[PDB]
Amino acid sequence: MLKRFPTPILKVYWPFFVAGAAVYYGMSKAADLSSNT
Amino acid sequence: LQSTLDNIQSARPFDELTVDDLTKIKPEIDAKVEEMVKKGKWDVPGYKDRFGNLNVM
Amino acid sequence: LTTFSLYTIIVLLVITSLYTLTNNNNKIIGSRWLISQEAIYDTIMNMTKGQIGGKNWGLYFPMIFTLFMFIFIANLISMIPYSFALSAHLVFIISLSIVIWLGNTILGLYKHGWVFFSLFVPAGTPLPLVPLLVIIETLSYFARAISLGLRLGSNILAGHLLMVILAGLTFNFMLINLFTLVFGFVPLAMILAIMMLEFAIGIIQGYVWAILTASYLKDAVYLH
Amino acid sequence: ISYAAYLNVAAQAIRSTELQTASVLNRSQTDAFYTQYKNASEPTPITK
Amino acid sequence: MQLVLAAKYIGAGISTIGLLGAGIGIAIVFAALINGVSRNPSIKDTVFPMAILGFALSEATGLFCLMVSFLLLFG
Amino acid sequence: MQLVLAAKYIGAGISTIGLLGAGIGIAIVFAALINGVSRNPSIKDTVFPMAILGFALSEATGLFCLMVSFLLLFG
Amino acid sequence: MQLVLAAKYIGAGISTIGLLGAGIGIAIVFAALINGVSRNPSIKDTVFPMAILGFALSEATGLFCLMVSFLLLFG
Amino acid sequence: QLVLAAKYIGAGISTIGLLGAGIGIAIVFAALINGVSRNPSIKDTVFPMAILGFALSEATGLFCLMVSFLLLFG
Amino acid sequence: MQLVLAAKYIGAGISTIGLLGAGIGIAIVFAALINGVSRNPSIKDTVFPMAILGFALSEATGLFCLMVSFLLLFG
Amino acid sequence: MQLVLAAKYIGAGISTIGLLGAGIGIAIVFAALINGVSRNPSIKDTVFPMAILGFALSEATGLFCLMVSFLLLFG
Amino acid sequence: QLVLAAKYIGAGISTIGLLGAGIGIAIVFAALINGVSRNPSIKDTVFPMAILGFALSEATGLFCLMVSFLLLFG
Amino acid sequence: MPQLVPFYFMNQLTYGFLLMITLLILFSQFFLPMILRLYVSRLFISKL
Amino acid sequence: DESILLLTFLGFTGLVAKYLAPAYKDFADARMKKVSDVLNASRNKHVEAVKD
Amino acid sequence: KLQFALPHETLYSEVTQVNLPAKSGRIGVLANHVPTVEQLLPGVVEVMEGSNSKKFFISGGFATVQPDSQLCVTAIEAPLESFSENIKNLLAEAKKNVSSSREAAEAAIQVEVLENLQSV
């Protein structure tokens, strides 16, 4: 079951991960903006 | 050769059998698995000619 | 706290059980429950081998599998009549779609420089409109950004609310005059048909997500 | 390939249970030659 | 005030028009099935999923429309 | 209220428009049935349940418009 | 009331629209019939029960349209 | 008052746009079934294209639908 | 005034109509693609980029419509 | 006044409806193109100049509708 | 200003008349491509026929457009 | 519904993106190559 | 309102257990057999080689 | 009535039901039918005169309803039973070989006949 076979998911999915991070930060500011509504 | 028959007879699976027991007698299993995920494959040839590609499309 | 927070936990606990408890002694024969996840594995194996088909079809097969599985499971959980907040929590779904589109855009810019925009050159055409067809190819590339997310959100949310309005109507159908009490079952059958259909189209939508966001990656990796 | 050559190959294919008479077998396998000629000299009787 | 409530119910009526399209779409998919079957009847087992798929997917836009109709109508 | 009630009676007519799509739809399925059957002769035994299924689904989309009409008037 | 009386006459007019679709539908079944019978003229006797069914179902959506008009007009 | 009425009206009109996507979807799937009946075997290439065709046809209608909710509230 | 503000929102709603044509448009291109390819098999290598061009233009009609809708809606 | 500025916003919305005819139109030219090319394998050299001409005027009709939208809205 | 208002609304309405002609123009040229691909050689005769239908279908829309300008003026 | 309209959107989205990344690593390293283990084991047995 | 929906859901799970669950049982069975037969056949196959 | 003549042995010279696989897909003919000319593909055929049916495996040929209502069928061979399991196995092998060793058309035919054969 849990017996890892290494996967390169840290440079293959580096452009994917970057996109996730940007929206996460923006949603912090958005949450503060949405809590004033 | 008589002994050879005995060895498969005491080790004939048919319902289940840990892939770990097969791994313990052959680490070749894990070698291929690791190599294939690295390869960007998950299709290993001959798995589709006797266990299909399990799809209708 | 929020229903969404609770239901994200429920999805995780289900997924662990499908690859442990379901399997009997790592069957080399396949357990009866586990047979579903064999067929899924192979038809998404052959799908991302189809769409991108690189030496990275399998490198992006886990990504396409967790994009399959999140939406596939999250359109089963929300179907419970007092559950309603995974893909009906739209703010996660639309956001996820835009993130994937951006992760294709960044990959394309990185991999193909500032001539990523040669993807948005479709091919040769009459010279006074050559820059124009770069603009309205890039627009169509970023139509993919919101189409993918908003399809899923609208479908699932609309199904649950449609059923509830009809359920409430059948309550009042069985509270008006005695001629409607007879045939108070007739609207119930309509709600039942919708419960089947809305369940079906969510499993289709999880697969539809995972083929469409393989197609966008085909565009991004292979220019023009 | 002629339409009838395509069909011929199909007729040939039909003897490939097998329950095929001598006439069937002859229609599905025979040895012959087509002796091309010229406008003059004959390019050989190369298999039909 | 009455104008607001009138407009709410009017808006409901307007939305309902969208359904007509989906009804035709479903029919076209079944017409295609019948013609396909008549042209090759052994196609049927592969084709039967495709027929149902086309019906559902066509229908969905109309049901989305109906949900907007119900948002206006009931809401 | 007279306005809102007037909106209902007008609105009933608006929803009623949707029925046109279903009418064309039923015909499209049946037209296909006739064409396919003329090609094969004998295909009809298999195909006739499919034709009924196709009719019911197309018709249903029409009926949703009718149900909105009755929802505005009565409901 | 001017609004209500107006609403009946307007709402009646709008209701009438649905029937056009059914008209087109009837023609479609007949078109298929003629082509079908040309393709096999012995198909007519089997097909004629089916044809009347397809006609009736196509017509019904139009009929319902005319009914909502009549409910306001002649209720 | 009139503005409140207006936002409800604008929402109604926008909902109609979805209709076009539904017809579009049916035409693609009809062509899939027809294609597969013509070839007996086109489906492997054609099926990806058919799902793509659903998505794009749907996408235009879906734009209408988000406009409808923006209208309905706004 | 109220009427001008109303007209912004309503004008946006009316604007949204053009998108329906693009939905049908894209489908017609893809249908022809499927039909041509199913008939030929091997036409596809020429026909697929040709089809994508047809798609891009049909889609564009929808996008122009959406732009105007946003200008009316927000503006 | 209020009515005229309103009428500009409303009128802009109406103008956008016109584009749909070009959207479907463009698809029809491309449908015929793909069909012809799949029949021939190779008609495209003669046919492609013809196709661009037919496309252009069909498209243009949509564009006329679009420019009228801009004229009313922007002034 | 009501007369002027009606003029601006009317301008919007006129675009609708054009849509049918837009489809029509494409249909004649679609026919051109269909015919030419079917025959090959018909094209030299057939191309005048195609142009005629194309133009005529457009012309119906042109009448609607002329009325748009006429409306705009009054 | 109150549970479907907080302003806790970033809180929600935090738990959401955590679930995706977790499943991505988990699938990729553990459970997907373990399905290829079933396949390969069956296939190596298939050879012998 | 929603108690009507819960009755519908109960009907839904009933229909599934009638039609889909035996079909999925059968689906599972069919596949299970195929895997087993291949696996054991191959074990047999090398046993033949031993005898040879 | 119904011609179904073969060169090595002519079979027959319309009958109530004929079921044919043609380059029009599959067609069934009952009574009058429009006076087609269709290439018969390699086929699994049923010919019925009354309810009684004689079943033919046909090497493809031509089918032609005449405007004098004669369904002229010509084939190089036309029983179904005569063609066929062992034949299916051999044809499968032959189908593979022909692909490697006009070759396109031949291999296509081997596959086509193999599929039609499986139907028997």
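Cβ atoms are placed via backbone N, Cα and C, with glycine included.
For reference, Swiss-Prot has these:
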- E:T46 to L: In strain: DS400/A3 and KL14-4A (VARIANT)
- E:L53 to F: In strain: DS400/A3, DS401 and oligomycin-resistant mutant (VARIANT)
- E:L57 to V: In oligomycin-resistant mutant and cross-resistance to venturicidin (VARIANT)
- E:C65 to S: In oligomycin-resistant mutant (VARIANT)
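Location within the structure of each feature annotated in Swiss-Prot.
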| residue | record | Cβ neighbours (10 Å) |
| --- | --- | --- |
| E:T46 | variant position | 16 |
| E:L53 | variant position | 22 |
| E:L57 | variant position | 27 |
| E:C65 | variant position | 31 |
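The shortest Cα-Cα distance between E:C65 (variant position) and any of the variant positions E:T46, E:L53, E:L57 is the one to E:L57. Here the CA atom of E:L57 (variant position) lies 18 Å from the CA atom of E:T46 (variant position). Look at E:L53 (variant position): DSSP puts it in a helix. Proximity to chain B (Cβ-Cβ under 8 A) holds for E:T46 out of the variant positions E:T46, E:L53, E:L57, E:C65. In three-state terms derived from DSSP, E:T46 (variant position) belongs to a helical segment.
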